Protein chains: 4
Amino acid sequence: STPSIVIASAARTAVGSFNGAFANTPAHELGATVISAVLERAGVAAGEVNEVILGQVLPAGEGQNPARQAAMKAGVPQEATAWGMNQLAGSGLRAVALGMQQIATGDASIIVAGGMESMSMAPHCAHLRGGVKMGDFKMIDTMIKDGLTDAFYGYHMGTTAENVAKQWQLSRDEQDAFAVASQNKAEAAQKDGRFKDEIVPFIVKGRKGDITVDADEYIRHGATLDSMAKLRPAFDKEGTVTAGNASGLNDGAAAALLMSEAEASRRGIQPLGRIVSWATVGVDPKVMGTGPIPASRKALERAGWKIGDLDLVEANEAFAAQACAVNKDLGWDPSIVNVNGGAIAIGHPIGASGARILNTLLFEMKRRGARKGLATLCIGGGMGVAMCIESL
Amino acid sequence: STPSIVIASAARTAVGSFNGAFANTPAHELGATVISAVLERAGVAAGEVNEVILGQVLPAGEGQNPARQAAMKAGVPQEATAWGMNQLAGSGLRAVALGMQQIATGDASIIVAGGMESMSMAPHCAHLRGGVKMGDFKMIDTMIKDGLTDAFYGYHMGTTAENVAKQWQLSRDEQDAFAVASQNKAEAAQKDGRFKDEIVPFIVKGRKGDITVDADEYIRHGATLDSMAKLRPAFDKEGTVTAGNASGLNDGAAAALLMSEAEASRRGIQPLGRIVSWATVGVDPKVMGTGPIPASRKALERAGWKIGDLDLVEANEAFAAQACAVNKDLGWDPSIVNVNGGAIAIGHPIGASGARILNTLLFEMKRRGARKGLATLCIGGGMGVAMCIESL
Amino acid sequence: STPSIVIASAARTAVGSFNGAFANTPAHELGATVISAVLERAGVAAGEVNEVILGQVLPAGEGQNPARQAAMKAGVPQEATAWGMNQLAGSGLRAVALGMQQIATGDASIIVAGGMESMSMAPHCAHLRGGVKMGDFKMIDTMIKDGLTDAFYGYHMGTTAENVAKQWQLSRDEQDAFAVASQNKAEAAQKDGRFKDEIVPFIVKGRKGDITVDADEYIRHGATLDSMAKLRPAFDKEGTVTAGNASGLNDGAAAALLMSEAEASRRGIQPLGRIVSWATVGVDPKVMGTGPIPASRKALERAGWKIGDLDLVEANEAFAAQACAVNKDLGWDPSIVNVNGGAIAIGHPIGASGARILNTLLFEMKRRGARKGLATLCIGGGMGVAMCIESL
Amino acid sequence: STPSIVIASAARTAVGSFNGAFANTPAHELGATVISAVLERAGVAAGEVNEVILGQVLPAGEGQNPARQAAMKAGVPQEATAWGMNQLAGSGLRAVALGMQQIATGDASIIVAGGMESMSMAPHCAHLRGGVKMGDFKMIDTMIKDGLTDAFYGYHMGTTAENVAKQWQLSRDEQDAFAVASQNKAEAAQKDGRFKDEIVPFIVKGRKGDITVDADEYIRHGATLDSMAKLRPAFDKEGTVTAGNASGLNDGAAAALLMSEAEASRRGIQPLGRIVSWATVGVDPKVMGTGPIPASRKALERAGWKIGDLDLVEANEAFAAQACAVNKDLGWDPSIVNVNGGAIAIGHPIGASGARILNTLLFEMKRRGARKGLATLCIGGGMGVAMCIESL
């Protein structure tokens, strides 16, 4: 009689480009559309929700507890609760596991969990309370400081990617091929309509017109190898990691509605999947992109699955270098990984990404009739997170 | 059979005044000292820790995931994990409940949970990406915007307190009396040595000398009713809420180390208590200070306890108005509530407070041999969280 | 033996739109281009310049005495001197008068004088030395604060324009019909090449391509009365002044090479004119747009001239309201006023505008063979300035 | 015959220390007390003033034309005119020459001229119209950027003083000797009452106290060669210039009232002095402190004087190295130079400094009965200004 929790429904916004479609859209407005969507898609009313849990790395200047803001905007009643959390890129996936645990421990029946992020709306800051008697001082980009810079070594996440490139002897040609493939896979899936089911359209309100956004705008159409080859290294001058083989700076939100297996049955819901297991593990910050290796092995151990039992995998592509290292070590068939493309093409709204790649996994598992899936991401500061999903 | 999680050990720093002892100390440095302390106090080595979970409302400018920063500084190995979370004032207590759930679901054996906050070090900010083509703009105090302003009604938490004062007909004289009592209780507890056990001293590293902080600096000695009566209302010009009958802006951290009851017995630890129940519930943001009412009632229901069964209560004092409302409604003997004073005297380091009052409750239950306790806080945006503890 | 000073040569950059052509070009660079221009137009070498005087209203963040930076870039030797001044919109024509005085008093042989302005490059500022212990503070737009806001009445210069409109009972249709006439006059002069002689090209240095600017970008092509009548009142919500019948925010520079009449004759220079008189006078800041009325009448009195003796006038069109009032009062033939259009069309780079209109007058006076001319402008704070010029 | 222009009256505020006495006083409020005081000391009515001309280097944020703001607050009517100018530390003296020229050309009868400066009220700024798309940026100290950094070689003025000390072979013992002796002369003069006449008290409007300032606060009492010699270099790590032998950051205003000699005779005003000549010359920027050398020679040649003729001199001490070198090259008796101390002691309110020293020169010339005086300053960017005075 071990607790069994299902994902009844899921949805994500399109991922916007940096200072692009969602340039002036607070993360909680994206989150509120995603909440509304999961509820509609499951046939569950906002009144029934007990808690909303949203990963978010960059909430500065957005006001008190943006998760509660997103819940309230979506009509979740004042009697429910809401909170935010931060395990960097792991957050939007880890929030799902956190939601599962509220149900498993008997503290809630119905949870909406995911993540949301507006990198565009992240402010610049400075600690000014003591005062600057005289001289210049720095206004810090909170996106770079709080999101992308390692706190122990003082360098960008891209440098950890270089470290991984060096350790696994990953050529600039291998990384570029990977990146072009991600773009081409993503472009094909977009064109074929494979992101329609997962995406809920977002209405960006405007004085001189509302704009509906329902397409992933960061995916480059007709990306060429030559384009990638011409780029300068972004983080080391004799490096291999570029703006082209790294993911970008992006905005979006994504979520899942969770409840027990027996609850879904009473309601007659056909869930998108059952949460079979999850794990999170640390690694050295210097090679943080390696996190998915110990996390995915641990999740699989917990599920009682072999790597070869998986039918589909979403492994987040923060950088080609790390995505390549993860596939090499794990040895899973690359043909079942990121089948509709990855973050290099789609983008990386940090605190939402974990939920974004769960959406992609779940709606692809449904479409192809895949029985077993895994979602995993690397995490700045040296962690990984993984979740195993089975179809009902 | 139902998991049973204990609190093996706890510690807090002293609570620093705004721009006082800890004016330039990042929250994660406070956190690291508390993690070190819980480990030392339980006889558990840092290598044994699976995860650190730290509430924190105001991390802007602090760099990537200050929870991980705190853990690493404390010697928790890279293979462990760490994350932060934000349910505002509820955070440092909610983190404990969340850590108890990691154990209950079999994902972890040993958790360090609590919170940390440096309101002093919170920066000013502005979104500057799209530019400011023309016209003035605000550099926003993130402490006020993200910590203390209601996101729905646009006013400060102190206005919610006013809303509560009016609905419950709480006079200025009653609120001031409650405030002077909190000061006087805290001063007496301090002088008698009652905060020694819970406090771990913090070494503020300087250049012209190191300074050890082990006393709660915000407590006013010899606080007079006359000094309370002379202050002007701080949020409504015909109001009743003042700087004197509200808590303050403060820095500190606090934590507990958690493990199963069976694991404590194996190690021969005498735990500070067993987590018997917890709960979180929403209320209207306009009267957010009333959150402890439904949360405490729900926590008690889940424990199987009557209000009368409690021997000791820590009910956080964000404002005299709400504290007095909570006490009236619940009807618990005020002589068992906040016996060593509350936050009006001690301070309100937002994301650490829930774990700070847990520390106070635990060490006082131990001191006086009390069997059943309850800790509870109000939460901006209209929530409450409560936890029930029993002696072992 | 009265001194007699001539404008040997003159030149201006073209006028840039707010954040357009010259969006990132420092004032002194524009200034340097115009200094080189007047030197080379006169056939005078920069080593022969004694002193450069540049009006400039918004110099903040451009570093030490930008008049010295424009001089020194332009190849004026270190042994010369250089300074800036601020009589607001008066500055650029006042600087010409001040140079005339250096020559009349025996202190200099040869002056370059004019003004420069980059309203684009004006920063935002805040006083921050005390430092801000808590609370939002304002980042002040120095363009609006130091350029456009009355320091006595607190409101914009366009509010002083409403005051003049109401006094003189200037309707919305009379203001719009003057606005459209100014745009049409200017697109005609532009199309006919009448701005070629006065405009010196400016090269905007770039990474992906140098850009040559030699045409006024703020002039609207095909300006209709209907487009003008669609606009909303910009300053008073049931007012008459709009974005269409006021000038805008602009960048540019303008100067003149000044020397004694006898010096020009030595050097074979055929001067654009002789400065016959000038005057500056004050009025009420509330109706500063009336400024040109006493200053133009004082200048004419000093020249021993009657208003009917003028063949050409340049009267700056800060607002259609004040420009209509000045014309109405003085009663000069509107067919000789701003014949190539005015500032509503050309733009209003404040501290340069007085040298800008001086350029347009001198060159058209050469073109049609006019003998007698007058330039005048209003001045925030309640002043006017005027100059009379005669052809040689 | 030649126009003879006299200084009817002069007044100055005491000099304030950075963030001290006048820490939150706008410059124009200081300017207005000196304008009102020049009128009172002369017995001339404010209505009879044609124009106010004020030097000011650092007006960012202060509002439209602070010279006008000064003039209107002083009770000069709206009919008159006002403007500011910037030759950096030459401005306060240059504004006097400019007022002199207004009268010599016949465009005005009565002028108030000087300089004003609030270095304390000078803001931080950044250009943010285009926005900052990503990355950290600098908020610039306008006091440093616009007041004290060379636009050409990018270093502090205290490095151009280091350059004069390597060229003139000036030791660190020679510069300490000049700075002790300056404080001694200044402190002895202050307690002597020799500054009383020239100073006009300023009322700093508080809220819990009006405070009257009539003493130069920056002057240190009992200044020895030891605390001079115990400071480390300020601009070069192996350098000679220190906080002790540089002047400082300061606030203040100063002005003189100008009219013709014949007009002073009509008004029964016994003038402080007649202006006989002035001059401004440029020098290599790298060694700007040499300005006062060519500028005083020229002023002296225009007057038809020999250097031996001077019975008193004010040579501004911006630095000890620049001042010792001007005393070296010109060869005038050091006993008559800065006899009541100088700016190392007194302070250096940039745009007001030239008017400041003109005040001390004039009031001391009257006391001691000296006929021929000279005032001069070095200017950033490489200039000197100087004016020759003769008491009648």
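Residue numbers in this text run from 1 along the chain shown.
If you're wondering, the header gives X-ray crystallography, 1.7 Å.
Cβ coordinates are placed from backbone N, Cα and C, and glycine is handled just like the others.
Swiss-Prot has this to say about the protein:
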- D:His348: active site, proton acceptor (ACT_SITE)
- D:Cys378: active site, proton acceptor (ACT_SITE)
- D:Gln64 to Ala: Slightly lower activity (MUTAGEN)
- D:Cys378 to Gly: Loss of activity (MUTAGEN)
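Sequence features annotated in Swiss-Prot and their locations in the structure.
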| residue | record | Cβ within 10 Å |
| --- | --- | --- |
| D:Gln64 | mutagenesis position | 25 |
| D:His348 | active site, proton acceptor | 28 |
| D:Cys378 | mutagenesis position | 33 |
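A distance of 24 Å separates the Cα atom of D:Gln64 (mutagenesis position) from that of D:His348 (active site, proton acceptor).
For chain C, the nearby recorded positions by a Cβ gap under 8 A, listed in sequence order, are D:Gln64, drawn from D:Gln64, D:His348, D:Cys378.
Here the CA atom of D:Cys378 (mutagenesis position) lies 12 Å from the CA atom of D:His348 (active site, proton acceptor). DSSP classifies D:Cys378 (mutagenesis position) as strand under the three-state reduction.
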